[PDB]
Amino acid sequence: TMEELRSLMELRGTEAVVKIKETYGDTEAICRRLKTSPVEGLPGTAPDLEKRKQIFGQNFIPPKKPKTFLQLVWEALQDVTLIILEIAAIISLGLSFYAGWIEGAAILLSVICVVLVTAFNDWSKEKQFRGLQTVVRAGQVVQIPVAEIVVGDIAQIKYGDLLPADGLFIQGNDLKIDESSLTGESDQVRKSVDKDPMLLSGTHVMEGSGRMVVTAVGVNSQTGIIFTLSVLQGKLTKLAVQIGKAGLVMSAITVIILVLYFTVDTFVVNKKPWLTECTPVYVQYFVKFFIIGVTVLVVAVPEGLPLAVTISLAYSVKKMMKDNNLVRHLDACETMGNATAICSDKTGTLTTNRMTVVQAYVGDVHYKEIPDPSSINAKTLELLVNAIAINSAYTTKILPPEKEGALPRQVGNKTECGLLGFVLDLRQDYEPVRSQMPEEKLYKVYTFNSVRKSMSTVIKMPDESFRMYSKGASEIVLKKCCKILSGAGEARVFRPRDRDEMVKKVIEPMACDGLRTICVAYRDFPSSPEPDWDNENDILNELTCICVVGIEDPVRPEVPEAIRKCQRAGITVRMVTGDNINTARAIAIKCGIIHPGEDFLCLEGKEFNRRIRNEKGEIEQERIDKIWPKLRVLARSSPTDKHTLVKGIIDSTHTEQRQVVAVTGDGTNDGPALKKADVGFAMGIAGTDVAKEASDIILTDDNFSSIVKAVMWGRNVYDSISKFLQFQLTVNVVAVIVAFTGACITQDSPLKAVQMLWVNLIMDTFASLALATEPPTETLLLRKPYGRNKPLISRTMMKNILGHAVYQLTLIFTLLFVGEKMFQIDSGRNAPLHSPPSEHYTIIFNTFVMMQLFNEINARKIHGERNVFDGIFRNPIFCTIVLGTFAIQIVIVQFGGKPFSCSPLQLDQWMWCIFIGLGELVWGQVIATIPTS
Ligand SMILES: Nc1ncnc2c1ncn2[C@@H]1O[C@H](COP(=O)(O)OP(=O)(O)NP(=O)(O)O)[C@@H](O)[C@H]1O
Ligand SMILES: [Ca+2]
Ligand SMILES: [Mg+2]
């Protein structure tokens, strides 16, 4: 019974419609089973619906968890670089047992630090995105959070509302719903009691409005049937595989050279006969060679790059959440860095959406300020307030602020609220006028819509008389009026010459001042000759204009600076609005989108469609290629005309560089365009669920300036990866060269296995955390957007890599060769197998570590910036990582002995190594001078 009725709604056809007429009557026939408050409202008692809904079931129930922590660690364990590292560790541990174990431990100490942290991110972010994600419940004032939905509710459906649950249609006007989410057909189904009262969860309402109780709301319906049953990343992966291949080749060459050298020396040259008892010692040498190659591989493989990308993305998202940006698609964090065009709507985003009356043309006299009630003649003020109050639709009201004496809140549409505010400013009150006729004697109402741009109201209160007010848009209604009420209640004939003269004199200044012109009129019908209200053309004419009002929405305080920043950073801003061309241009001038004197083009939607379409109804992109390069303002735009623009920009090949666009579209009809744009923002506070569902990033404060932040952070992400590539790529060069030289000369590979693994831990794992959490700077907004074919390794990065590599190689080789004479500390070269560690090689290892540590500090400036120490303390992880590494290096060198192949060093050598380390900063300052070109 609780789910039996669902079978009916499964029919989806005329069979379902005839089923209710067979035995189920209507909705009211079976609603008797429960209370359901048919024509009344729920009292709101706490234990109310326990009796009706004996078993309580909510669709709010989510899945338990997509993954657990153990599963997340297992998932993160499967990466190519990590597979190579694990194989190398297994081989090292296997060969050692035949302190040889410690080397393997080092590798594992990397792998864990790579997986766990990553898993933690995938455990936290996945939670937060789940955490982020007033209801359709209707009554007297009943508005409750969206997360319960129960059977028997009275849902009021408006245009653009997303249906939260299935139901049956009671009453309404022209409800058209898109059911492509469940049927796959994008045709607008028209819902009615007689033909198709079925409503489905997840469908989007396109047109009309109405009411709904319930068909069967729950997961047992078709909703639960399904439930129960990156360019940057690719380039980084390609770079990683290239580096891995190069490292493998170098390791193979080094191993071959060492093995061949030893074999030629021991057998061919010395003529030593091979003896079986020497077989054990021999293989020891071989093992000591083989592990070296493995270590080189572990050095060359860039295991820290995926970690750096993950950390940068996660940190950027978590800090963007502070800047009023909710990120639903992670990749959209990066793409917004390369945005080169921003298409935005006027109302809401650029304007505060609070409309107040500033200018009026009452009594045939223009007033730039709201006039005193004494100045306006009698019998005109009363007519004006009556007309405004009656046309205010009786739902809009100026509610008292009640919050520290703030501005009064506006509930309904902004134009009627502005007119009501004008009435209040005239020291008149509309409440008694509304109470006199609270829809009691309201004869006929012409509902406002975007086509007519007006609304008419018929009052039969006068004795056997009809009065129609019919406020308009000052361009449709104004030309229809045939008389004008001016002076002391004098009605004079309005002629077309007077029409054009008053237009030019009065209407144009408001439009050029950024205001929107609204006309108020009224007309009286004789006694009762005929109710010829069937035709609208012959009834909406012969009006008498009372006054003309200019309504303005103030521009946001911070959007001019944001637009200036956007235009400075190479991003062009275009505005799409439904206002007339004059007001749109005047507002865009104040916003700074279009400069006063330029060749920018602003045209209406009608001529847009006419010009971009060559003969016949087809639309050609070749025509669109001419309009979009210099189209700044679009006025009287249709809901679809934005989409036609966005596509025209994205699929354009005439421009040498490709275009990445961001559309700040909010609204139900903005669904297609929002999906076409590379990054689609949606307004948060006033955004319908339809627009927010298909959005990439959500702006909580619905402000344009926050979009600028979405630029900066995005670019920051790129830079972070770049600087990591500046550090790792030099170290794995120098070491790979040094060891290779140690293969050709001294046959020793100066840096042992454990020391090279310590360097690997320094440069791969810890460096990702160190250089992947850099806070962003505003200077990132001072460069042109980066192309999508730009090389990952810029020219300055390679210059720095080569200069620092040259310095490091020179110092290391000079030390390795002449340190016996320089430090008078004896020679460590050509040391025999199983020999005590020498101080000469410990000096080399310590100097190498110190130079890498200072290269980490001086490698934070990719763009040739001289002041390296700029903003170090703004990052609290970099300093602690560097200092901890320094302390660990000290304790390893001093206390660590045979296992790490390091001997205690006196203070003099330590100070000289630190001075050589400071030499790295000196050399960086020197190399900053040399021009790149
Ligand atoms: N309550 C109203 N009664 C009569 N005319 C109205 C009313 N509200 C607005 N208008 C006029 O009719 C038009 C309807 O368009 P509307 O979508 O309300 O605003 P817009 O500014 O044109 N477009 P947009 O910027 O997207 O909000 C307005 O531009 C006014 O000229
Ligand atoms: Ca490595
Ligand atoms: Mg519109």
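The residue numbers of chain A are those assigned by Swiss-Prot, with the residues present covering 27-124, 149-183, 193-288, 339-1042 sequentially.
The deposited model was determined using electron microscopy, 3.4 Å.
Every residue, even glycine, has its Cβ placed from backbone N, Cα and C.
Annotation source Swiss-Prot lists active site, 4-aspartylphosphate intermediate at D454, citing similarity to another entry. For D454 (active site, 4-aspartylphosphate intermediate), the number of other Cβ atoms no farther than 10 Å from its own Cβ, over all displayed protein chains, is 21. Under DSSP, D454 (active site, 4-aspartylphosphate intermediate) is assigned to a strand (E or B) in the three-state scheme.
Per Swiss-Prot, the feature Mg(2+) binding site maps to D775, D779. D775 (Mg(2+) binding site) falls within neither a helix nor a strand when secondary structure is assigned with DSSP, and so counts as coil. Other Cβ atoms within 10 Å of the Cβ of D775 (Mg(2+) binding site), summed over all protein chains shown, number 28.
Long-range Cβ proximity for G283 (variant position), meaning a same-chain Cβ under 8 A and a gap of 6 or more residues, is found for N85, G277. Here the residue is the original one, but Swiss-Prot notes a natural variant at this spot, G283 to S: In dfw; results in impaired long-term Ca2+ export at stereocilia.
For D779 (Mg(2+) binding site), other Cβ atoms within 10 Å of its Cβ number 26. A break of 24 residues separates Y124 from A149 in the model, and their Cα atoms lie 12 Å apart. A gap of 8 Å separates the Cα atoms of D775 (Mg(2+) binding site) and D454 (active site, 4-aspartylphosphate intermediate). At the Cα atoms, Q183 lies 15 Å from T193, with 9 residues between the two left unmodelled. Across the structure, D779 (Mg(2+) binding site) and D454 (active site, 4-aspartylphosphate intermediate) are spaced 11 Å apart at their Cα atoms.
Across the unmodelled stretch of 50 residues from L288 to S339, the Cα-to-Cα distance comes to 30 Å.
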